[PDB]
Amino acid sequence: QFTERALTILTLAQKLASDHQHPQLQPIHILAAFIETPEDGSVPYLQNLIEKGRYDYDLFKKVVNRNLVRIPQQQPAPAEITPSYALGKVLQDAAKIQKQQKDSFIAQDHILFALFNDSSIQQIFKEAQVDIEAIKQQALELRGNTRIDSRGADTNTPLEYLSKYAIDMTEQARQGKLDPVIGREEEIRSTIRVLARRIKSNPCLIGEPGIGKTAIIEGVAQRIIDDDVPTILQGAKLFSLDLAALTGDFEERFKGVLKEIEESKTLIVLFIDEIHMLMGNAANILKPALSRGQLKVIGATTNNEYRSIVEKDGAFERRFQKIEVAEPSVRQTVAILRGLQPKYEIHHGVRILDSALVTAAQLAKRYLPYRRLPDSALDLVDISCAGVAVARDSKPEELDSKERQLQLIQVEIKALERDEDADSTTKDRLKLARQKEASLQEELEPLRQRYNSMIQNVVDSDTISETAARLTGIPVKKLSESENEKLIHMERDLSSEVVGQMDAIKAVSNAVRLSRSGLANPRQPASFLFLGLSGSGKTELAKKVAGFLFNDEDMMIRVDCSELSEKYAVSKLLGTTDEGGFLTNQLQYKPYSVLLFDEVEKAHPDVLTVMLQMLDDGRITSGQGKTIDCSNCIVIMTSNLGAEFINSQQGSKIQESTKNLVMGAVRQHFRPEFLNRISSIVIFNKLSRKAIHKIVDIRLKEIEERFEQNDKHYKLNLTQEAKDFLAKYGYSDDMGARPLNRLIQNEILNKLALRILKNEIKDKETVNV
Amino acid sequence: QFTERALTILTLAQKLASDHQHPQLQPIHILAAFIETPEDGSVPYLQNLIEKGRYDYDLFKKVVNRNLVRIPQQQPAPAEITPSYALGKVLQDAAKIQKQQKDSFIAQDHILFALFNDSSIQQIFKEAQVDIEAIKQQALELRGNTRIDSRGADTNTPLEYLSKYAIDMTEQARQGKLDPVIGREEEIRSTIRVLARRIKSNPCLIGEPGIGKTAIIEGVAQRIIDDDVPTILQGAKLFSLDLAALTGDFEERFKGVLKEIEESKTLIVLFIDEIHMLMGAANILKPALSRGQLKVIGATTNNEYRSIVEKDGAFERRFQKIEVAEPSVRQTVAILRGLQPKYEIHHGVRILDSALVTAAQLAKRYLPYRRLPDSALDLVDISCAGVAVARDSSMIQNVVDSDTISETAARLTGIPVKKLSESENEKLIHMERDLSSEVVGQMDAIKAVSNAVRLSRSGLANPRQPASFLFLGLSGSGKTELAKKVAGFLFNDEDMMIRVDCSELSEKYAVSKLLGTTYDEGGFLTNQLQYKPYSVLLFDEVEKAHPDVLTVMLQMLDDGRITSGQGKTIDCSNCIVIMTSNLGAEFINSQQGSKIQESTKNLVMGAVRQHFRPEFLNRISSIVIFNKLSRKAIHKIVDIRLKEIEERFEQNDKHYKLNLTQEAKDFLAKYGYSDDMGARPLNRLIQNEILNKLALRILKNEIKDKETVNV
Ligand SMILES: Nc1ncnc2c1ncn2[C@@H]1O[C@H](COP(=O)(O)OP(=O)(O)NP(=O)(O)O)[C@@H](O)[C@H]1O
Ligand SMILES: Nc1ncnc2c1ncn2[C@@H]1O[C@H](COP(=O)(O)OP(=O)(O)NP(=O)(O)O)[C@@H](O)[C@H]1O
Ligand SMILES: Nc1ncnc2c1ncn2[C@@H]1O[C@H](COP(=O)(O)OP(=O)(O)NP(=O)(O)O)[C@@H](O)[C@H]1O
Ligand SMILES: Nc1ncnc2c1ncn2[C@@H]1O[C@H](COP(=O)(O)OP(=O)(O)NP(=O)(O)O)[C@@H](O)[C@H]1O
């Protein structure tokens, strides 16, 4: 029976016979129904069955232009009020070729197929078209199996199906649309290598999103249109799925392509993005036909996505090769960074300095966990591009904002200036707010000098820096010193925190360099187990550590063994059975990071055994199966074991002696393998007033941080006795004045807050004990 | 007036007859002027209502200039000098179809329409313009309502129903029709920035709505049409969808609109607004966006991100998310003073910052809920309303602090006088004695906690981290009230206190407290804080509370802003979190002999010190034993009771005066203190041996009203 789009074909010739009011359904109605518009966009029109198969239709188009118009006038109701069995025998008569394409029901060409019998102008010049086979011929010769039922434009497009969802960039290659690629070359060649196997030509590409997996396909095709596509392979071209909404459940559509491309005679390839579809329920789709052994297909993924269906299946594995895509090198980046370097700056109407370009690739490489320098660099770049190119675009937004920066404060002081009042009046406030606009007054003439944008080239710095500042912050560290001088001065830097343990610090400062230069295996943690008490820097140190190292407090990550006596491989994120992502998340949130474990001395067979992997390889597996870099991660361990011996530090015990004395204890608590990935273990020993009162002062230093800093400007007084009193009552042998630290506020802040409440403190008014 | 678009042709039709310098303007002229070239950029060719209505113009493209070259040539001034009312009627004659097809001005169809008589090949073979046949036919095909104004873009299927559901604000921009948002360019800084990425132009305002999110998009369109957007962006334009939702299912129009715009020369960026949605979609509105095209902007809460962006991440791969931050005071004060002139004249009044900031101040505290600037305005509006309501039934138009604050505040809540009164200073200072009210003794926490919480406020420590309390005593000592006292003191409410018993909390209760959608409930914890961001949390048997608990308690201990299970994170700090343990009941035996607290405290802590990850402990502001009754309490506890006597009763309700023997103190005080339960049981008793013993006189009237008796 007819296609609904034949019906839609019918709709038009009718709609024609409706709008153009033809009183009956005649032979020649359906050409306008056929032809979309003078385009060949109808399978009947030019690229059509007709013109190439036997005779040109554009002629029999050109002439029927009148035939359409030679229809007589009608009045409103009667136009085409009849099915016109004279025409309408095709209701039955079109059944000729409907199935003979190996199909279900009748189609455009196929209703037309019976029209060479029915609809035609068969005359001195016979206007009847491709004659005996030629239609059916070209019905097959163009697509063929062109339709099934009612669905999709009846003999849609110039050919048939596919081309809607068939997407070829060899075109875009030969159209130049495609980015050149780098460095996946033999990788492609390996993908290319996949392709010869009568067993499996079908790759799967394992690795991070955004890595270029699709952009990979460029060079794939690029080298294909380069005819670096080899012999067997040359015949194919680019095709891959652009996931279409099925628009009940229409995967038949998506079944449609299958034999279509199968019939299509290996002229193209199939690539599939990521979900290679595992429906929660559609299950096998194409899979057996996919399993047939024709149908070249490309897979791509990262680990767990791969881990999704095939682990069930294995037939994909049985039907594919999985191929990791390594996150490309920074210079791979740097290189192909330059690829669209000209592009995006011209996309963004600007210029670039590779200085930044490498610089991000330098810097950003560390600092975006999720996205990938394989892109994110560029992503920074477009980012780098825009705002500055925006600082070019509408004018600088800075110019455009410098009108806004005053814009309210000029009209907000209105209410201040509306009526004189006893509070906000012109005594101070109306003059006070005048300083902001005065601070905003001085840019204009110096800045208007610039344009009346010039920066076109990306700055190195801000394009990283300011953007990094946009991205994270504290540029000054990210600004200049890289990897290095931090080290030399690290200790003396870290010497801030608590003196003593300096060697350990040195060892740390050592081990971090062990953590660098790659001498020590660049796949390996930085393994740190610490001895001491509360207050002692298991307490503390990590605070400085990443703050030094990663410049953060929170790369430091908290873990308590006390929590974990038995199963926490359960909540480690076990294999989903309820989502334990924490540990994973902890990195999965935070890759360049510092790992504090608490109660480590109590670490239970579970937690320790993954510590081994943590100890291992600088990588961390998941329960879901993902493995995750520990190398750039720093590990931190509370150990109070020799607390005895720690307490014995009353004697200020010979450290190593008491260390040895300790060692057995920890030596007991831990298998050597643990012990033998440990890059160091150190006490955090006795404290000197020298230390103490400074450490005391250390918080005293930072009191301001909000207070005199981001709020009060309070001018600080302390009596040295108090400064000693701090130690004196406050310092706890075992726990330090860290307890007193919690107290501090009481004897300090509230004591002030009291005055604050009082107002005997006005700003800088200060009286202490 | 004629349509510009029409007149664009019309004068160009006058220009048409001018180029060949025609002698006269005559019917078949503009048949050339309607068409630059066969492109649908000239609709009269194909997209014309005639080619679809009656006469296709393809070959009929042939004849138009054939006449206008065969017009007798003229010289410049007589060219376009005449309407030649035969044609000159088309000026008026174009106004005929605006009737039957319902239009107002004279449009491209209309200028066309009038022509339908002689503008043509009119012969035995007539290739011409049918009169009503092509247009009223296809003037619905085209459009279906054509008429807007002489102004505007093409009047022939420009996306298909371009406006059919997305207003152009760049209209109102170019029209200057919206109060330009303020402090918003740094947002815009994102936007334009967000844009030029060939990867993702796609901004998303992500976070609790109601800040006036897309209001920000104003300047966008403005600075679009201000030319304050850059060259990449200047061709683009800004519309905002209006959902036409009906029913097969029109959302293919929601697809069709797509087929408009990127196919429209991507000449816009549509702003999608608040819900960007897998229908509770698949590929809808993605595919061309997904095509790496379709420059477009959505926004929503985190939650939908937290919902839908959890479903894909290609959205993340489609979009750049952008956080939204409800303005602080001045950040608000902008929109305040920005909109201060506005609704005062909108709602017909006038304003002072007097209330304005204060509203912002007070409301943002005391309005619990929404985005202050909104609500502040909303307040202000309704503040401005009630006064305007008060005004015309008008000694004021301008509005000041007080009722605009307070009544309105009261109209929100109540007790202006407090909210009126204090900047917390006295509430800081004299609270000493004032807090001292409820609990005799335990001046320590009284001293401390107040002073402490005084220090908890002022922000001299983490701006985000709350006032943190775990307490010691016996439940029944008034501490709980003391909270409610102090909350009621501070927060001007008891309900600030919130009840979750650690006894109710076993292990998996971390569910029932709160949860990631799935039951699906407002995290009960939040759900009240979510309701009431300024509040108090006293949770006891903390000892039972299972350290599974404390992690959020930690968060709650921490940082003063607290996630939901769905993740929504909200201020802890402006609520106060309180705990007790019963541990020291043993050690209480010391203070049962009133014995040295610190001594036993030292003893005491070890207990609690044994019970927790230290951090838990180590957040708390302080922890305090609450001593058992000295007589001082009792008679005051009596006074308390005495106070809750007279509440409504000894006058407004009962009107019965009350005297007491010292027995009436002592007879209680005899049984006053339960060991465990203190006066708490007794506090029930006056109900009985007194009130219900008075029910004697009461239930009868037996001795008269206003009497005063004891036992
Ligand atoms: N080797 C490359 N050559 C050219 N462009 C590249 C290359 N790698 C990445 N890109 C660009 O990166 C952008 C998209 O990266 P993409 O190829 O999607 O990474 P991906 O790992 O393939 N993510 P996806 O394939 O979508 O799952 C496009 O603009 C590409 O042009
Ligand atoms: N090595 C140190 N570096 C910095 N601050 C230190 C150090 N030792 C003591 N302090 C002081 O202690 C404060 C922080 O103590 P903190 O590290 O939080 O204890 P903790 O984290 O609870 N760990 P713990 O003592 O083992 O229970 C700092 O602000 C300093 O005033
Ligand atoms: N900077 C600003 N200046 C002035 N008015 C503003 C500003 N920001 C927001 N608004 C107001 O915010 C109100 C709401 O705008 P809108 O952007 O839709 O809010 P919203 O946060 O998006 N709420 P919703 O649309 O439900 O998500 C408007 O009345 C604007 O006037
Ligand atoms: N010194 C006091 N000041 C104020 N109220 C007190 C005092 N001593 C006891 N109370 C009363 O003790 C009762 C409850 O004390 P409270 O602090 O609420 O413990 P609790 O947590 O409520 N235990 P419970 O009453 O069983 O729920 C209230 O009726 C208070 O009035």
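By the numbers in Swiss-Prot, the shown part of chain B spans 6-252, 259-291, 297-409, 535-659, 665-857.
This deposition comes from electron microscopy, 5.6 Å.
Quick reminder: no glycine exception, Cβ is built from N, Cα and C everywhere.
Per Swiss-Prot, these features apply:
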BINDING   B:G212, B:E213, B:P214, B:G215, B:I216, B:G217, B:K218, B:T219  ATP 1 binding site
MUTAGEN   B:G217 to S  Largely reduces ATP hydrolysis. Alters bud morphology and causes septin mislocalization; when associated with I-499
MUTAGEN   B:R334 to M  Reduces ATPase activity by 80%. Impairs oligomerization
BINDING   B:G614, B:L615, B:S616, B:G617, B:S618, B:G619, B:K620, B:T621  ATP 2 binding site
MUTAGEN   B:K620 to T  Impairs oligomerization at low protein concentrations. Reduces ATP hydrolysis rate. Unable to confer thermotolerance. Completely abolishes ATPase activity; when associated with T-218
MUTAGEN   B:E687 to Q  In HSP104(TRAP); completely abolishes ATP hydrolysis, but does not affect nucleotide binding, thus keeping HSP104 in an ATP-bound state; when associated with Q-285
MUTAGEN   B:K778 to A  In NLS17KA; fails to concentrate in the nucleus; when associated with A-782 and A-789
MUTAGEN   B:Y819 to W  Site-specific fluorescent probe in an otherwise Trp-less HSP104. Fluorescence of this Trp changes in response to ATP and ADP binding at NBD2. Has no effect on ATP hydrolysis or protein stability
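B:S616 (ATP 2 binding site) sits 41 Å from B:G212 (ATP 1 binding site), taking the CA atoms of both as reference points. Of all the binding-site residues given, namely B:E213, B:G215, B:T219, none has its Cα within 10 Å of the Cα of B:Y819 (mutagenesis position). Shown are the recorded positions B:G215, B:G217, B:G617, B:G619; the one with the most C-beta atoms within 10 angstroms of its own C-beta is B:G619. Among the binding-site residues listed (B:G212, B:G215, B:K218, B:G614, B:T621), B:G215, B:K218 have a CB atom closer than 6 Å to some atom of ligand 3, in sequence order.
B:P214 (ATP 1 binding site) carries neither a helix nor a strand DSSP state and counts as coil. Each residue contributes its Cα atom, and for B:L615 (ATP 2 binding site) and B:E687 (mutagenesis position) these two points are 11 Å apart. Listed in sequence order, the recorded positions among B:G212, B:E213, B:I216, B:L615, B:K778 whose CB lies under 6 angstroms from an atom of ligand 4 come out as none at all. When the alpha carbons of B:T621 (ATP 2 binding site) and B:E687 (mutagenesis position) are compared, the span between them is 13 angstrom. Around the Cβ of B:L615 (ATP 2 binding site), a 10 Å sphere holds 21 further Cβ atoms from the protein chains shown. Sequence-distant neighbours of B:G614 (ATP 2 binding site): residues of the same chain at least 6 apart with a C-beta under 8 Å from its C-beta are B:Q583, B:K620, B:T726, B:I734, B:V770, B:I771, B:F772, B:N773. When the C-alpha distances from B:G617 (ATP 2 binding site) to the binding-site residues B:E213, B:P214, B:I216, B:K218 are tabulated, the minimum falls on B:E213. Taking the Cβ of B:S618 (ATP 2 binding site) as centre and 10 Å as the limit, one finds 26 other Cβ atoms among all the protein chains shown. Around B:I216 (ATP 1 binding site), a 10 Å sphere centred on its CB holds 21 further CB atoms from the protein chains shown. Cα distances from B:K218 (ATP 1 binding site) to the recorded positions B:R334, B:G619, B:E687, B:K778 are smallest for B:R334. Classification of B:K778 (mutagenesis position) by DSSP places it within a helix.
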